[PDB]
Structure formats: structure tokens, C-alpha cells
Amino acid sequence: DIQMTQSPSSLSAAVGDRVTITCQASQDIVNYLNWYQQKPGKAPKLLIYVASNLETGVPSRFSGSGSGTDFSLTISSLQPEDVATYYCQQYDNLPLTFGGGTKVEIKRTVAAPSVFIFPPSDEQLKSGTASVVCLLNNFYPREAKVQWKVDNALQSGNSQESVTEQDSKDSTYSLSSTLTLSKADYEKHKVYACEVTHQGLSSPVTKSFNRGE
Amino acid sequence: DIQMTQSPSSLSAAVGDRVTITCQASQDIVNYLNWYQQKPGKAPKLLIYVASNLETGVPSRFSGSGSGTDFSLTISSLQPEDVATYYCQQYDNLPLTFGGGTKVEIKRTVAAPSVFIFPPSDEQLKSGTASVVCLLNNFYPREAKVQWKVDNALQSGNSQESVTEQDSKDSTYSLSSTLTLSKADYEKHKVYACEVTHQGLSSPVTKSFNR
Amino acid sequence: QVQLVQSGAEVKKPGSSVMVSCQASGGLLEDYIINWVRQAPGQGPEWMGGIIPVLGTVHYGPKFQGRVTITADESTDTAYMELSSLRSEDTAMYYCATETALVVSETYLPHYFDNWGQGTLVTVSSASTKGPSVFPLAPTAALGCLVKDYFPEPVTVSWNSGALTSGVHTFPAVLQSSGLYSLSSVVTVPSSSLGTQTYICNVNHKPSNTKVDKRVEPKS
Amino acid sequence: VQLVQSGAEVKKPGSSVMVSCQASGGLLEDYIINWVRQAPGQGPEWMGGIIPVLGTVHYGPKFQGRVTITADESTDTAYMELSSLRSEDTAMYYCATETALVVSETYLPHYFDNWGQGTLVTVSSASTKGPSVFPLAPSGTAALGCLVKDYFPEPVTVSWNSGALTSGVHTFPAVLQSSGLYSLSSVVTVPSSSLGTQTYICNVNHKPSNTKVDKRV
Amino acid sequence: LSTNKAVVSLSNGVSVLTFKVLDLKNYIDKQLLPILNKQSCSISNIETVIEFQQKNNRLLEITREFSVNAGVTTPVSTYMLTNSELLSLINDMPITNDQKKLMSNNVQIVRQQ
Amino acid sequence: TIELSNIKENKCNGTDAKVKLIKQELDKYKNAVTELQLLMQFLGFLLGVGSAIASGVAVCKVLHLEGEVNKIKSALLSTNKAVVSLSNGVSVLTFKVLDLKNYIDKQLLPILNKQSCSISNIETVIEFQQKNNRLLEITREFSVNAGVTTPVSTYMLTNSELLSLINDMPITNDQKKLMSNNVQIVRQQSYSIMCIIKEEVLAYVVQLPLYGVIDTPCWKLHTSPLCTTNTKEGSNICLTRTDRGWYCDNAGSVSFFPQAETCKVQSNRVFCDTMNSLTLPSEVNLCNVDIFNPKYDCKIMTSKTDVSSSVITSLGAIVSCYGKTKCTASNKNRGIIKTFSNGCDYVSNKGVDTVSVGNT
Ligand SMILES: *[C@@H]1O[C@H](CO)[C@@H](O[C@@H]2O[C@H](CO)[C@@H](O[C@@H]3O[C@H](CO[C@H]4O[C@H](CO[C@H]5O[C@H](CO)[C@@H](O)[C@H](O)[C@@H]5O[C@H]5O[C@H](CO)[C@@H](O)[C@H](O)[C@@H]5O)[C@@H](O)[C@H](O[C@H]5O[C@H](CO)[C@@H](O)[C@H](O)[C@@H]5O[C@H]5O[C@H](CO)[C@@H](O)[C@H](O)[C@@H]5O)[C@@H]4O)[C@@H](O)[C@H](O[C@H]4O[C@H](CO)[C@@H](O)[C@H](O)[C@@H]4O[C@H]4O[C@H](CO)[C@@H](O)[C@H](O)[C@@H]4O[C@H]4O[C@H](CO)[C@@H](O)[C@H](O)[C@@H]4O)[C@@H]3O)[C@H](O)[C@H]2NC(C)=O)[C@H](O)[C@H]1NC(C)=O
Ligand SMILES: [Cl-]
């Protein structure tokens, strides 16, 4: 098989910046090369075919270049909706192969997260488990930390966090952390809190609730 | 050298008119001819190369034609931001030579000047000179007159005026006149006014102040 | 504007075989190269094979050859892909994707993919299919619902049957230690509308054929 | 690629001047580098050009023997020396390039498609002297400004709030005063409602004398 | 398959230099026919048709020569064997360096013979 | 001469459809220039042997002398046509037929360079292919003809250029008229000898025939075997005039061209080449009125081989019919109209369209 080596693995650039991705083949493939754009969870989209031809309806800020073994994809003025994974794909001989992908992230101004906490349902408690959710809503950058604190006891490793992909129109993230406990130990304590640290807040934000009301 | 004779030397046309500029060489230069646009105070910008090729990002309203010894530059729909001097330039053989240039001026409707007067600063007077500035702001046509009046006595020849080029976004002119005298002679009088006559105002506007 | 509509997502036990269908709406199969391209979690897409009905030719990748069969039933405009002897590596999103093939030579091979299906998420696992239970996350304000304990993926969620779109955030499912998936869907809402407007999150879990409409309200 | 030339300066009559031109972001091997000057009230005049990839230099017949054009490929700077200066030489000197990527052995300059900003060389016996800057305090729509008086040689530049105020500025051409020094005015029109809550500062730069003054008005 | 020049051993035992001088199959199969089908059987770039007319032109001119010569031509024209190909053939031939230099400085005579 | 430009640095990258065509077209021009530089690094048996291009080649050696190209190059600076006096003293017409240097240096490369090896106007690449095509075909002809061609093709010399050569040659108005109305023959009697690629100019010598004898009377002699008509198979005798060929009056003598296939007839004019001729006394014509005349010994060959044949003449057919061979003459409207008896007989082209001798 022909190996496609794509570089870089990920990159972050501001809106309007010029971005170039590289694709290299393990051998000469003339210019029998395609490019695809994949946003998270959706099918790939054909952007460039036969090394340089622009697919219909793709903005002219995209371009494809290269021949032989080295190829490039150039975005002349990056826009928020271009956040996606890019793949090159060769067809010089079978089997058809894709590159490793290049994840493109948008660098924007720092936005602080809005933090909300949700108590477990009375209905869920009856089934014997309790999920306590903490939410960070529409923030940037990606790096945030949520450590649960029961009364004042730091919780370790009893939570799972999930992050949305970068929003296509305003380049922000959202994150939910879920603290799962048994019904026996949930009704054993009183005040539940999730403490959140991030670059957009001057002091760390804590949202809590009392199991009484 | 090859001498390029450019015609006309200046022209005035209304916004939206079709304008043609001519360049003729003293000898055959095939189609080895370029056109440049120079706005006041800035370096020239290349518009056309090899007689007819449009530079990238130059409006499609520009076109070039000609061959041999006679060439032309055509603007299909003149716009305000095109106020500038244009030069043709040959390269058939060295030295490269330029034409004399054609200044393009925009004809528009009459706009009255905004007339403003400024007294000399307290900081400047201590240094021993007094400059009093009178301003005509955003007027048309080019021809304007500023006559100083100290108290009520008309002043002759102790001032200097400077006029800007046509503004690139609205095609109006501005003119400032500076009246320079010694501090001794400034404190000899009290109330200073500048009265301005122009085609955009029905009556002459006078702006004054008390020292 | 041919639309490629694939069969539903499903879970298959290890060692058996799966058939994915791909319905072409608006055209014939004779006019295309029909390819199958899969994508495993966290990996790039992978070309599995292609069929060229106008040439009567089938092509398979070396990694799959001998356990993939691609057929093109021209009487119903449906493409099929059988994948036998399933393994854990085969858990992937299987995409049907075509290339226009009007002027075709012999020795013509697949080159690109200009039209894609929506994808069929095949999970290879021994676990039984199980539908989710949906719990409220009771409450500018924020509310949502927690979709807990379902298998296999995927689950979808919409608010007010698609009426509420601006401001919803549905998180990727997280695998719990129990082996079942859970998921959250939140939406930010003006605090002034908590009493006059109703908020329903519509959960659809096709793998178990269960669709659940949960209404949330501020408890007591 | 940007071409950045040396600063304006005054030169005594009879001496020689060197203007530099920095090609930034690319090699000098890739260009024809021409020198084009423009005297006050005239068109441009081609002085010469250098084709570093060919090792070829060309000077206009009017200028050969008192112009030297060099291209220093170690710093990507082309230079233009002009000796035995006289009054006719007071002019704006432009560095201007043509891309010369596919070149023939007999390739010559043809056009100027990329320009530097220009270096205004004034030949005069007068000494360099910096200006004093005075506010034009105010007292529909209102106007204010500052007057830059008594400097030599030209040019002076001016920006308001470090370039923040652009809509409505008018910078007039300098007028030659009887003392032999130039003076110039810069005015800007602004809505009357911001006269009390917004601050307006003009930053005057006269590089020939190395004077930068930020005066608050 | 991988190179344009190879030495092949024939069935009777003689080894003969081989040379792929024009690959029109791959041009059509991978570069032209894919461009063509994608844009609804239309080509939006005049440069694409010319590139094909150029690739095809040599194959057409070869056909003209065999069609007028009944399949045996002399001298070997530049359409049958371009100058670079002939110099590569001589240079890769199993002959002396005195011979290679002779043939390479006199390719015009090598054609005529 | 064709004026070329040296291309030093072809630094164009970028796989763009429009870019690729100019880069590949430029390589064609460069390769053609380089390719051309590597190139420099009966009774017929009585006739003499000449050196057809010794005259043209000798002029070509003079062009290799020092400064000889600069004279040519400087004389053809302002016009495309100038008379140059060479170092040896010979005056030669010079002719700049194609100026690729100025096209590449002043029109193409600036357009090419401006948009970073990209050309936004397909018409500029084609105009170059048209300009370049002639140089490519000149090279193509010289590479398979080993630097000397005949006839002079329209690539070496266009029709209008050749007419201009003729009008400027130091020849008679009668001569110019003859050459001008028969350019197709003038080409066929011409050589084009490739010369030098020195300085920035390609030069080749075109060696044109000059016709110093025009409008003198000519005649073609056709001969055929004449045999006895005996009944015994081998008792026959044969006799043939061998002096067949073309004869033209020329400077008080008669030029004889034995191989009549080396002469070309256009209407009633015969173009022959004196290097393929013998110079004979005017009395050779007596062989036509009396083969036993005492003033010229007429040439014949003798044989015992009585085979049947036919010789098509200008206005008829000589038929040598012997043995049992069937010999007839036919009309298109009537079939066979004459059957020949044994012996040598003749038929005019008036009533006859074909002649059949045996299976021929
Ligand atoms: C095809 O073909 C063609 C023809 O041939 C071509 O074209 C071409 O190309 C080329 C490429 O190859 C190019 O070239 C060029 O070169 C040059 C060189 O130089 C040198 O040095 C350098 C430095 O520099 C400096 O110095 C100079 C003087 O000398 C000057 O002039 C400059 O400017 C500079 O300065 C500055 O900076 C600095 C920094 O450091 C500082 O210090 C100072 O002070 C100042 O500031 C160096 O670097 C180099 O070296 C290098 O290289 C080599 C090879 O290459 C290597 O080996 C080494 O090592 C090095 O590298 C390094 O680095 C890198 C980065 O860079 C990394 O990555 C690596 O790894 C390493 O580490 C030399 O030696 C130069 O200059 C240039 O550059 C440019 O470009 C690039 C790309 O291309 C980029 O990257 C950069 O950045 C630049 O760019 C720029 O510019 C532009 C204009 O327009 C812009 O836009 C951009 O953005 C930029 O900008 C920037 O910067 C500036 C300044 O500079 C500023 O102003 C701004 O703001 C920003 O920041 C280049 O490289 C040429 O040019 C061309 N030409 C044309 C005409 O085009 C092509 O390419 C082909 N193609 C294909 C595909 O093939
Ligand atoms: Cl040469």
C-alpha cells in the first residue's frame, strides 16, 4: 500500500489567517490526489479532486496544489465554519488510501465559561444510582478543570467529562462533567459542589446545592 | 531616448463618464508599453503591462489598447477614487522612459465649504510668533478665496495658503491659510476674523473670536 | 443530486456477518462507481472496495478481501456490502459513496468520492441491545435531560420536535464503567420563560427501536 | 514581499548619498531592482536597474558615471549611490522591482510592479532642524487640529491617537516660508458630542532630525 | 510497471532493452476521464483539452507514419523515438564506452541507419 | 537566420493546468535549441560525379570564422533583409525569417513572470506555440536529414520568403520570372544546409539553383528494342538505340541527360541539371535523321534477347512485339482497335487510350 503522511497533526489559527496542510505519499502518485473535509460526526466532503480542481460550491479561499509525492492544501482566509479534520486521498493504485488527518482549531479571544450544576432526579434515585452534572457553557480555550467536592471532600476519579466540538459559528466549547454515585452514599452527604478553573475567570467559580433543598 | 508624448495634459469629466487617455511614442515600440497610476504623495501603481494586460486586483473598468506608436488607456466608468496622475512607459529599448503624465480630475455638483477659524495657542505665543489658521473644509470647485481681516482692516500678503489634493472618497477640496506675525504685533489688536468668498455659499461667511 | 440512504445502525455479535444497504434515490446504479468507505472510532476513513456495474467489475482492498462481498442489485437501485467474520476492529461508521461513471474505459478504477451516504454505525459487540432511560436536569437559565444506560450507539435528541435549535448543546456519549452509554443534552433559555413555555427533549434510539419524549420542569 | 527604503535626509550640495532598499521575505536573486526618482512637479525618471541573477547592471545614459547600483545578497539589500549632488537632484527616490524568475541572458528591465515607499533626498546647505507642535484648540460639526511649524527638510508625518482617528483627517501639503523652513497643518472634523469625553492627541514624527513628540492637546 | 525503462529476458533467452515512451492509458484513466465525469460530463478549463490534444498528438503522428510506411520506417523519426529517449537507449545499451560516445555524438546518423 | 534567446533559469514550479503548458512549451524550445547544438558536435554510367552541396557547405565554413556572425547579426539588426560582404569577399543575401529572441525576451517572459509563472490568458500560451512551432519543425527536419535537406520545405523557407529571395537575387528578370512561377521545382532543386547556433542566432544556408540556360530548344529521345521477325525461336537478332534521354541546345553544343528521370517537365518546359549531363556536338541530332550518317557514330547495343515491351512516349506508344505475345491498342469507347504485328510499331495518342503488351 501507499502510505499518506499528513502534517501537521493539529493546528490552531486565528480567523483570517493563511493555513497550509501537507500531504506526502510513500511513492510517486503523479497528481492523482484528492482532499476531503470532515466535520465531526458527519460524512466527508470532497474539496479537491485530481490534485487541484475545486469542487463546485466550495469557497475560492480553498486551494489545492502539488504533484508527484508532495501535496498541499491552502486556505487563504480562514473562517469559523472551516473547523474540521482534513484528509488527503490518493488513487494512483489500489487500495485507495487516506492521510492521517489534520485537525484545524480556531484560536479566538478568551471567553469565560458559564457554570451550572444539576441535582440528580428523584426518579433516578429510585433506580439506585445518582448522577450529578456540572456544565461549562460556551467558553474558549479548550483547557478547563472540574473537580467535584462533596461537603469539602475532594472527589477523585468518580466522574466522566464530555466536551462538544468547536461551535461552527462562534468557535466556543461546552463541557459536561457527570459525578456518579450509589444511592446509599448520595443520601449520606449534604452539600455537593463542582469547582471549575479556567483562564477566563479571575477567581475559580464554584456552583453548589444542598441536598435538603 | 524614446520620448513619450501623452495627451491630454489634464481633463475634467463627470462621475460615470467614459474617459480615454493617449500615449504616442517617437518610434515603433511594438506593444512594449506599460501604464501606471500615481496618486498624490504615493509611489506609482502598475495598472497595465505589455499594452493591454490588467494587473491583478485592478478594477475591470480599466483597459489598455494600441500597438506600434499609438496607444490608449480607457476607463469605462470613472469613479471618485481614480483621481490621480497616469503615466505611460515604454521598454522597447533602454533607457526606460515615462510620458509626461495626464492628471484626471472629477467634475461634481457644487458643495459649500465649512468655514472654521482657530486662534493661536497660548504655548505658541510665548515662543515669539503667532499663527492664525482659517479653514475651508470640503468644498467644490477648486477655486476659493480667503481674505484676512484684522479688526476691520484687510490684510495683504502676510499669509500663506496650502490646498490639498482631491479627497479620494468624496472628491472635495480643503484649503488652510496661515497668517504669521510677531508676538508684538499680535497683541496690538484684539478681535480677529476671516471672511471667505466661494461659489458654494450664497453670502460670505465670517468666523471670529475674542482674544 | 442523487441521495444515498443507508440502512439503520445496528450491533452485530462477533463472528457473524452484516449486510449494509445503500439506497440510491434519483439515479441508476449503472451510472456510477459505488464504493464503501468505513471509519473506525478515532481513525481516518478506509476504502473497503468498489463495484463498477457498467464494466461488470468489483474491486476489494487487500485488508478485507476474502471477507467482503459487494453487490449491486440494478433492479432496485440498492447497493449492498456484506462483511463476514466480524471483529472488534470492525466497529466503525460504514459509508456508501459513489463516483460518477458515464464515460468509462476498461481498466477504469475508483478515483474519488463525490457523493456520500449518511453512514451506518455498526458496533461489533456481544452485548444485548438496550434502550435508554431519560432523566430531567431541572433548572438566563439552563435546562436539559440526561440520557442514561443505552446500547449500542447512536442516540439522537431534539428539543420541542425540532422547534428549539438555537442554544442546544448535546454532548458526545461517554462510556460508563458498566459498559452502557450515557449522554446529556442541555439548552440555555431566558429565565423569564420557565412558566409559560414547555420544554420537551425528544430522544430517538433506533437500535432498540425506542423513541422517548421527556418533558422537564422545575421539581418542587 | 515588502520593500523598505532608508529614511529621508538632507545632503549638502556636492556630496554623495546612498539609499538602501531592504527586500523582506525574499531573495534579491529573484528580481530586477530598479531605481526611479521623481523631482517635485515632474513625472518619474528611470535611473537604472540591477539584475543580480545575471550579474548585470544597467544605468540610464543621463546618469552613468555618477550612479552606482549594487545588490548585497547577504542582507537582501540593494543600494543606490548618487555622487556630486546639485539642486536638480532634490527628488523622491524609489526602489522598484520586477519579478525575474524565468530570465534570459539578454533580459533587461521592462516594468516596475513592486515599489518601496520612497526616500526623499533634499540637497541643500541648510542645517537640519526639528519642529515645534502647537494645538489648535476649539472654542453641526466641529474641527480641531495641530500645527507643525518651522522644520527642515521635508517630510513630516502625523497620526492622531496613534492612528486611531482616520475618518475626517486632512493633512495639507507643506508651504515654504520666507525663513526657508516648511510649515504644515493637520485638521480633523469630529461630531460635537465627543468633544468633552474623548481625548485627541496628535503624534508628530520628523525622522530626518530624529524627533518624535507626543503633545497632548 | 514502476519505471519507464527496463531490461527484459525473452522466452528464447535473449535479453532486450525495454522502454515505455508514452503512457496514454494512465493519462486517460486517472487524469482525464475522472475530471470529465465529475463536472456533469463538461470541462470548465480550456487548458484541460489542450493538454490532452498534446498527449494524443504523438500517438496520432506515429499512426500517420506507420500508415504511410506499411509498418516499417527508416530513418527513425523523432515521433517514434525522441532525442532524449534515443540517447538513453544508447547509454543503457550493452556496448563499449568508445561505442556509446560515438553513437551519442552522432545520433542523427544513428537514426539514418 | 532565426534569432534565438538563451534561457538561463527555468525556476517554475506549481502543478497548475495553465502554468504547466507554458513550462512544457518552454522546455520544448530549450530542448530544440539544445538538440540542434548537439547536431554540430542507358549510358548513365558515363557521367561524372560532383559534390552537390560543396558550394553551399563552403559558404557554411566561412560563417564559423571569428566575427562572421556579428557582421550578419549587425547587418540584420534594423531590417530582415540585407546583403552582407563576408570575410572571403563573397556577398551573400541574409534573411531573418523568425525573431524568437524579442518575442521571448520582450513579450513572453514579462507576461510569464508577472503572475509568478502563471498565465491568466490562454491566448498567450497558444501564440507562443505558433511562434515556437516553426523552430521545432526546422529542428525535426534537420535531425532526421542529418543537417542537409532537399527539397527546401516551407518550414525552412516560406513561400513569401522564397519569392523575396528570388526578387533580390543577382539574376535576370527572365530568370526571376522563371523561378517565381515554378517555386515547386526550385525547392526540389534546392538544398538547405544547417550551419551554426552561435551568438543568439541560428543560421542555415539555403542553396538555390540558378538557371543559366533558359528557353533553348530541347528534345526527348525514346528508344526501344528492334528485332528480326524470324520464326525460329533463337534465330532472332536485336538492336536498340542507347542514346535515350533528354537533349537541350546549350552554348553551341547539346547537353545530353541519359537518366531522363532526373529531369522534371512542367507543361512544355524541361528542368534538368547539368551535373548529370554529357556535352555532345550538335551533330548528335543526326542520329535521328540517318543512323548511318558519317558525321556522328550513333550509339546502339546488340542482343539476341527478343522480349516484348512498350515504351510510352510524349505523344504515343512504341511497341516492341515479338514471339507469341499479344500486343494491342485500345480506345475507352471501342475496346481493342489495333493488334500489332511482330516488329517495332508505333501508335499515336489520338485514337488510343491504352496499349497492352502481354500481361502489361
Ligand atoms: C518555486 O520556485 C520559486 C523560485 O525559486 C520559489 O520562490 C522563492 O521561494 C523561496 C523559498 O525557498 C523564498 O526564499 C526566501 O528566502 C529568504 C532567505 O533568507 C535567509 O535568511 C532568513 C532570515 O531572513 C531574514 O533576513 C533577511 C536578510 O538576509 C531578510 O530579508 C528577511 O526579511 C529576514 O529578516 C527578518 O526576519 C528575521 C527572522 O529570523 C529577523 O531575524 C530579522 O531581524 C528580520 O526581522 C532565514 O530564515 C533563511 O534560512 C532558512 O532557510 C533555509 C532553507 O530555506 C533553512 O535551511 C534554514 O535553516 C532557515 O530555515 C529556518 O527557518 C524556517 C522558518 O523561516 C524554519 O521553519 C526552518 O525549520 C529553519 O529553522 C535564509 O537563509 C527568506 O527571507 C524568505 O522567508 C519568507 O518566506 C518563507 C516561506 O517562503 C516564510 O516562512 C517566511 O516567514 C518569509 O515570509 C515572510 O515574507 C512574506 C512576504 O510577503 C510575508 O507574507 C510572510 O508573512 C513573512 O513575513 C514575516 O516576516 C517579515 C520579515 O521577514 C515581517 O515583515 C512580517 O511581518 C512577517 O513576520 C524565503 O525563505 C523566495 O523568497 C521565493 N521567491 C519568490 C519571488 O517568491 C518558490 O518558493 C518555489 N516553490 C516551491 C513549492 O518549491
Ligand atoms: Cl544560443
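In order, the residues displayed for chain F correspond to 58-98, 137-455 in Swiss-Prot numbering, which applies throughout.
The backbone N, Cα and C atoms fix where each Cβ goes, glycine too.
Record features, source Swiss-Prot:
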type: MUTAGEN; residues: F:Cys69 to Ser; note: Impairs translation or folding of the F protein
type: MUTAGEN; residues: F:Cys212 to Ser; note: No effect on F1 and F2 structure and glycosylation
type: VARIANT; residues: F:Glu218 to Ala; note: In strain: Cold-passage attenuated
type: MUTAGEN; residues: F:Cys313 to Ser; note: Impairs translation or folding of the F protein
type: MUTAGEN; residues: F:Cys322 to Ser; note: Impairs translation or folding of the F protein
type: MUTAGEN; residues: F:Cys382 to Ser; note: No effect on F1 and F2 structure and glycosylation
type: MUTAGEN; residues: F:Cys422 to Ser; note: No effect on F1 and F2 structure and glycosylation
Using all protein chains in view, find how many other C-beta atoms are within 10 Å of the C-beta of F:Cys382 (mutagenesis position).
19
Using a 10 Å radius around its CB, how many other CB atoms surround F:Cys69 (mutagenesis position)?
19
Interface-adjacent mutagenesis positions, chosen from F:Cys212, F:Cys322, F:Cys422 when a CB lies under 8 A of chain D:
F:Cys212
What whole-number Å value do you get for the CA-CA distance of F:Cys422 (mutagenesis position) and F:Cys382 (mutagenesis position)?
28
Considering Cα atoms only, can you say which of F:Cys69, F:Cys212, F:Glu218, F:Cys313, F:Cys382 is the nearest neighbour of F:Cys322 (mutagenesis position) among these recorded positions?
F:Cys382
Provide, as an integer number of angstrom, the distance between the C-alpha atoms of F:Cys69 (mutagenesis position) and F:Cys382 (mutagenesis position).
76
Among the mutagenesis positions F:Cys313, F:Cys422, which residue has the fewest other Cβ atoms within 10 Å of its own Cβ?
F:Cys313
Counting across all protein chains present, how many other Cβ atoms fall within 10 Å of the Cβ of F:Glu218 (variant position)?
8
Cβ neighbour count within 10 Å of F:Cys212 (mutagenesis position):
21
Inter-residue C-alpha distance, F:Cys313 (mutagenesis position) and F:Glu218 (variant position) (nearest angstrom):
55
DSSP three-state assignment for F:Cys422 (mutagenesis position):
strand
In whole Å, how far does the CA atom of F:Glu218 (variant position) lie from that of F:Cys212 (mutagenesis position)?
15
Cβ neighbours of F:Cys322 (mutagenesis position) where a neighbour is any other Cβ within 10 Å:
23
